[PDB]
Amino acid sequence: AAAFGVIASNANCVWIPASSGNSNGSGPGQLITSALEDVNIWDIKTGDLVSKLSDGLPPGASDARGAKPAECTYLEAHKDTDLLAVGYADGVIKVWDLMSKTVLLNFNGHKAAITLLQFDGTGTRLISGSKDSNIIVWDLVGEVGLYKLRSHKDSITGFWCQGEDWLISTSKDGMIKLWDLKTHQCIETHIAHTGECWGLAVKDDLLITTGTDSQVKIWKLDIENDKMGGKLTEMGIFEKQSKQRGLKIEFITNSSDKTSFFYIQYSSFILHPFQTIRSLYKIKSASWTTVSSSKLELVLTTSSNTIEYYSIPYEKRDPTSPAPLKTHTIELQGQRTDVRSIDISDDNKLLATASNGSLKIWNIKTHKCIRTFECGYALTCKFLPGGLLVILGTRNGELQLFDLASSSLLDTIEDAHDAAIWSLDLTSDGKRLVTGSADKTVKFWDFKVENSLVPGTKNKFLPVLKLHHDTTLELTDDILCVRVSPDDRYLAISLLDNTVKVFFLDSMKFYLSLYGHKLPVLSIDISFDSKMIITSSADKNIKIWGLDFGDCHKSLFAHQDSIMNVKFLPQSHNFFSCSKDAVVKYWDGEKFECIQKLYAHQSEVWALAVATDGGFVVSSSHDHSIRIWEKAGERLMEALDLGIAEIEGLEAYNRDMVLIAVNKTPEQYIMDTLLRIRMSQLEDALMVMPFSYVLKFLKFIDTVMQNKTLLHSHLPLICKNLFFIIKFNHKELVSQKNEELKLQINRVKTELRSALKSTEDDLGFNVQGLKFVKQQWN
Amino acid sequence: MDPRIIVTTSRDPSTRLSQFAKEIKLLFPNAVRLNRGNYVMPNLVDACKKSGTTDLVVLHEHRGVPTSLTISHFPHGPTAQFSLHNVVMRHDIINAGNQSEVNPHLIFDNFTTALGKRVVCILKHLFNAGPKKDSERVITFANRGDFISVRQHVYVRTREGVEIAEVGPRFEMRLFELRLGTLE
RNA sequence: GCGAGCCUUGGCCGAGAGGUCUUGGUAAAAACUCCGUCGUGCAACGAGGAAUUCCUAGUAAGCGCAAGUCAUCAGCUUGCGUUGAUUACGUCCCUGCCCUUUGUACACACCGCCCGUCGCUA
């Protein structure tokens, strides 16, 4: 068959909320670029959407982005504002063009995600420490073989000087390690922690540290035999980050105690009045602090899914702090938090998602207006067919009536509930409302305009349907999903006894109960053919049902995490699965097999619905946004020919006016082949070699005996090979003439017999020296 | 413990029996392929007593039933002959894949061990070639009464599926003459 | 050296069944050794290509005999007897398969910690 969806990175998605800030980077001075679930471009003093880098169509590339989901770790601009560089929640670091959003290089070699990433003062080096507990230096070529420093067990925090040499390090394993740049060796490790280094800042000359121990340690730069001058104890809780002023006359510190405080005579004490402030520090613990590039403000990055602006009391800057400004969001992070329910209209232009405090109106990606009465999140949402009014179910058991035009509530629907509303859906014409409640009954609701004594705009409750006392061992009376027959003939209900019951529109008569469920059911739906159904349960198992009982068609079981929602197609041919494990799967309604497996989801999907147009995909989420869809001996001969080729060349160097074997002397390779060779069958490789191999060979023995080296060999090896070649051939069957190597042997053997005679005398005194006191100790 | 096998034929070979002798030759490390210049030797007892071999396999052809597989334990002297049904045209092959030193699992079907236990005694004494004691191939002996079947198979496993591979020349035989051997 | 170790012509006698005599077509130890004579036309495929297989002594090849059904001819089969070369006596190079040592992303589970949902009670 044919199904929608694509394998591309973008299908007009609005899935990026541009939220959850953790860091930032200053750019042109009048602007500032922000780490979010994208790269976002804000003004430094107004807060408007200057630009935004996200997924899309880069110039000259497909399935490429400007920025990824799966939250950015760090984000900074180059000092010449020519290079963009972001490390993400994956180990690959992505650099980007500054004018365009094409990619320049992709940087891997990281086992884990980035915990440190910053430009150096040269610009030709980019340093990245990641959560695989090491540091990786980067060159514009991509040189990773320069320096890989690792003696850690946890991540690293503190780093660079500004002198091309003489690095420093503070790490999250409670350690502060000292290293030189030339041939790196841990000269000294200063430790004053027991936990994690949260933030780090050098002021200009004093390196303070912030950790779990809720204290401040100062340290001097020119350091040896540790320089300690004092500690500032007990801010009140463990400190998280700090920042120096760009003029370097103050030093601001921040913690998770909702407070920030700076030092001034900087000093070792806080000596400035702080009651001048008007815009108190923060409502949520902040991640990172940077001074603003206008030299008058402070820029704060919080964990309340948004970052803010303030100022520090001083005469040069603003002596108070101003109200925080936020960017021009599309009304996706201009309001507060996550989406638990979505609802669909029949005009493909009214799509509403709800939050803790907002209802947001959408056509495709353009936001019309907000509606605010929310006393919680919404478990269910439902438009009127026609999109005139919308009906809301909050986490109070309250249903709310909202007009399409304005934010104002027309009518509060009667709170006859005592628990929150699980399910709710209207009928075809939309005059009957069936709801989710633990009140042991089914509540039908009227609906019309307000022109009579029965309010249809307040939904007066005439009929009572209640027989719900079915006894079971799991849970007797609670409902999760309710479904209206598309023929308007019956009502389908989810029940907590691992069953479902089917019953027509009037008074209770029984059609069908379905059971066999190890876990209770999450969602139940009906095909528009109205012959077969599906059901989703908490056992990772999706069950197809027609009209029988107990004869299992198929246990649709291929999953690992809990199942949020599985629904049919609006023309009943494709049922789809959204779950906890951040993947949405298409499944053919006529077959058992999958046609497309959509995995571009990083955060949790709570709900997902497709309109009756079927050309786009609406998805509730945990990042509150919507992803819209569609042999050896010859090597010895080479070794001796290379080695004598070196020695003969070095002989007439200037007494008479090759990069590798391996060493400063080539003869060390000659022993190394003796080191590499096995102790067995070496005589077969030795017996091949001719007499000239011997004449080339003894020069290396004279080389090591004049070299006095026994580090890379030993005398039973040399005498072992010597005794082999004197077995093989020869002295007077290879030469009858008195030659120079022949006279060389006569002194080399003297060197050998003396060199072994020394150690033999050493043992010969040693063991008899050991005997004599053992005679006495009795 | 492990047997010792000698392949012995008449003087003149045929290609329809040359390929068949090479499949029986695929019973190493103890199967020797020997062509004699005589049809039978009068000194078959002599060399097997000399060399210490345990079994002799002789091939020929007659009319009353089709061609036979004669197997005889040398230190016991029994006579077990196996009427071959398919001798028409086998595969031209001396090896494929692994070695015959692999010890396969032994599978019998349609259990007859009242009088067919003598066949069970021989085949366990015959196809114990291989001290590996680990299964990498398998040979099935399916009965249909006096009918026997010999098929070689390899363990084929993918995506949890037990597949066998019909490998080697596929053999259909019937129990031909069992002459009562001696306790000597 | 294994063995025993068929269609009829015609004729004389007989009620009979048949018996008996002629005629004519059809069927059905070897190699070796010696001694003498002659000296290649094929009517038609005329020592058999691509390719492929097998083979280490009493073995390859060659030759004949006998048997089972035969007192009788297998396009069958099994035994028997005679003569009897050449080449490897290897190696682990290719190829293929085993057994040991060696190397490792991945990985039951145990430590501490972050993040997110909901909620208790003081």
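We number chain B the way Swiss-Prot does; in order, the residues shown are 84-267.
Looking at the header, which is where the method is noted, we find electron microscopy, 8.7 Å.
Keep in mind that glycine also has a Cβ here, set from the backbone N, Cα and C atoms.
Under the heading domain 'Brix', Swiss-Prot lists B:86-267.
The DSSP secondary structure for B:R119 (mutagenesis position) is coil. Sequence-distant contacts (6 or more apart, same chain, Cβ under 8 Å) of B:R119 (mutagenesis position) comprise B:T91, B:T92, B:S93, B:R94. Quoted from Swiss-Prot, the note on the mutagenesis of B:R119 to A is: No effect on RNA binding.
Under its mutagenesis entries, Swiss-Prot includes B:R201 to A with the note: No effect on RNA binding. Secondary structure at B:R201 (mutagenesis position), as computed by DSSP, is helix.
Under a cutoff of 8 A between CB atoms, and with a sequence separation of 6+ in the same chain, the neighbours of B:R220 (mutagenesis position) are B:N181, B:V185, B:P187, B:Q235, B:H236, B:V237, B:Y238. Under the heading of mutagenesis, Swiss-Prot lists B:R220 to A and annotates it as follows: Loss of RNA binding.
Under the three-state DSSP scheme, B:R253 (mutagenesis position) falls in the strand class. Cβ environment of B:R253 (mutagenesis position): B:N169, B:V233, B:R234 lie under 8 Å away, each six or more residues apart in the same chain. According to Swiss-Prot, the mutagenesis experiment B:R253 to A carries this note: Loss of RNA binding.
B:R220 (mutagenesis position) falls within a strand segment according to DSSP.
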